[PDB]
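The structure appears right after this line, and notes come after that.
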6 protein chains.
Amino acid sequence: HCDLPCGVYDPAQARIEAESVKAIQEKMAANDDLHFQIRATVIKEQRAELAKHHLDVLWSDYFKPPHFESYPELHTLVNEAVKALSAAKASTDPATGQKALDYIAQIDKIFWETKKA
Amino acid sequence: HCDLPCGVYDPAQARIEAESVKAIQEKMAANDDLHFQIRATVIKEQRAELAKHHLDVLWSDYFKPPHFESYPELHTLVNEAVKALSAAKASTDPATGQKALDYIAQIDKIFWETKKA
Amino acid sequence: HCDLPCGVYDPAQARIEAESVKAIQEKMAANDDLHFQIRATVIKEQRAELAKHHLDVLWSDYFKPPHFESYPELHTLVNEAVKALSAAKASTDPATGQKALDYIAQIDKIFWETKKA
Amino acid sequence: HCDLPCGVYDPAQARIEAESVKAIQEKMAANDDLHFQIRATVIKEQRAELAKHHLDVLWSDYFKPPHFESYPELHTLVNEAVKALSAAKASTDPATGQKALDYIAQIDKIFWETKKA
Amino acid sequence: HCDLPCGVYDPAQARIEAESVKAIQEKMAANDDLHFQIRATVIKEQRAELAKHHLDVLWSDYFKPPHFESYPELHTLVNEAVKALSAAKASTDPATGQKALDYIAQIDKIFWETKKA
Amino acid sequence: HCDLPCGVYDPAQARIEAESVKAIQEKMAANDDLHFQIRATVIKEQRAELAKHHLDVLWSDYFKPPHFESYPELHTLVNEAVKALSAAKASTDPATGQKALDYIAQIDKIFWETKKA
Ligand code: NI
Ligand code: NI
Ligand code: NI
Ligand code: NI
Ligand code: NI
Ligand code: NI
């Protein structure tokens, strides 16, 4: 995932950051304190960005043409996952974080299938 | 391109960085000093990574679902573009840099097209 | 602009970031939702900082002694441009973003003169 | 791990980066090309630095006084783990990479025990 | 502090960053404006994170096993210092900023003792 | 130095990084091992860049029009210091590092004089 390439990839990198995004949204629903809301917003923004980056790397570095052929829906799925993460940055509703996690789980399923080749 | 979103995007951000990648390769062919080769490799890696990032942003943030419909080859185009940049990272041949610049040139055309649409 | 040096420079890097700063300020006037204001402020801070970095690079790396000799106002001009960006960070008024853009345009004009020459 | 805090932690982040480190050391032994050696060295340095950061976060954010009391060796363990990652930066021997992974495995074990608790 | 290693370390790096934290907390009590509060929180978050980073570097790179044996309280001291910085992030009370600073002083004293020795 | 502004500045930040740059150059002269040379180059590059960043901030954020009026040589002195740092990036000669340290000492002197007035 370092583009050497190193041959070491794992959707867990994206998942763990997306889990923080959703966990932050959940905590935002419980505390309306201004300062807390500002910090949560700032940190959620950064974790979502990191999650988007990990997915972009899977898409550009790990998945190859044969993969995009075996799963003709892969491009859309990844593009949807990153767009779902952008929507999560702009929201405090845990449902947006959940949508991103759902898309990531599907990407993760495909990923390990390509690992079984 | 900041994901606010701000409504400001431009393939030029990617081109300028890719231009440094090619310029660096050309300098690499003419100067074989070790320390220069080390510094040049390091910097080319960074500029190419910034180029990939700029393209990833256009793909994930700028291009909307309707855009991919109107240009069903855009997914592959951007994916080849980023991979072309990855190839440039592992090459001192100015042609690799040019290849990446060529893909970016196509993407730039579809971009301005969606802008005027 | 990578300090190799690579020979590739373009004030357009600073301008695009400055354009985002202004565009964000424009939007901040039309939406007073608290979370939107927080995200807008956070993101404007980053785009302004990037614009400052790009100008600093032009000043330290691209412009050389003969240039400062030919344009004795250049040092002040760049310094004012970066200070204008700092003021844009601390403000929601689109005028502050515009002022930074106007200095950048002046810098850009001087830049292309040094290129043609 | 974002310090909000979000409540989401996983030694896996550290492990994935450390695996890249060892994987790169292995590839280096096989390819003696100068440019590949440079890229491998640069990238290994970055992945190791990331691994160190992830471990630093667990030590400073996740682990609390009660944990250090129940595990009097934790401070030294984590410290030795990060120092091992430092040794891995300065080495091409895949063994140095394994030593870091071994330490991370120990931290991981203590981690989940504090989770199940 | 760069981990080459370069043999150049100084708790000053952490102290200056921790100083901005307290200074910002003080300025926050003097201005209730929303945008100012947002910016101050955003910037305080960054400065504290850098201070934590600098202490982590000292803890993992500068201090060697003998130091932790010579000063049995060192591990706990550094850990308390970074946690105090995390507490400053989540607070606008200049006191939290000061507390983190007092810890840094104690660490700075031990640092010099190990130096002169 | 964070641009809030926070009111906390110190040329020492630049100095400490420049000191690592010269130290690294000295080490490079005593060890010709390829991998050490690669790491030393990569690290010296990052430290020199950070030193430049710190000087850029002093120039853009700390020094004001009255200071530039009082010290007509200030613009040139700072620009010389950052160029000296760029030269040290491209060199293994400790003399280039020492030249940057010399300019920083002059800037430091002026800095503290402005603190006395
Ligand atoms: Ni990798
Ligand atoms: Ni944007
Ligand atoms: Ni360049
Ligand atoms: Ni977290
Ligand atoms: Ni160092
Ligand atoms: Ni500051």
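Residues 15-131, in that order, are what chain B shows, numbered as in Swiss-Prot.
Positions of Cβ are set from backbone N, Cα and C atoms, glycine also.
The Ni(2+) binding site feature in Swiss-Prot is assigned to B:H15, B:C16, B:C20. All protein chains included, B:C16 (Ni(2+) binding site) registers 23 other Cβ atoms within 10 Å of its own Cβ.
The note that Swiss-Prot attaches to the published mutagenesis B:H15 to A, C, D, K, N, Q, R, W or Y is: Loss of activity. Sequence-distant contacts of B:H15 (mutagenesis position), defined as residues of its own chain at least six apart whose C-beta falls under 8 angstroms from its C-beta, comprise B:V22, B:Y23, B:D24, B:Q27, B:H68, B:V71, B:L72, B:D75, B:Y76. In the three-state DSSP classification, B:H15 (mutagenesis position) falls within coil.
Under the heading of mutagenesis, Swiss-Prot lists B:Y23 to A, K or Q and annotates it as follows: Loss of activity.
A simple way to gauge crowding: the CB of B:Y23 (mutagenesis position) has 20 other CB atoms within 10 angstroms, across all the protein chains here. Under its mutagenesis entries, Swiss-Prot includes B:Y23 to F or W with the note: Slight decrease of activity.
What Swiss-Prot says about the mutagenesis result for B:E31 to A is this: Loss of activity. Under the DSSP three-state reduction, B:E31 (mutagenesis position) is assigned to helix.
Annotation for B:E31 (mutagenesis position): spatial neighbours B:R61, B:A62, B:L64, B:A65, B:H68, criterion Cβ-Cβ under 8 Å with sequence separation of six or more. Closeness to ligand 2 is met by B:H15, B:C20, these being the recorded positions among B:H15, B:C20, B:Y23, B:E31 whose Cβ falls under 6 Å from the molecule.
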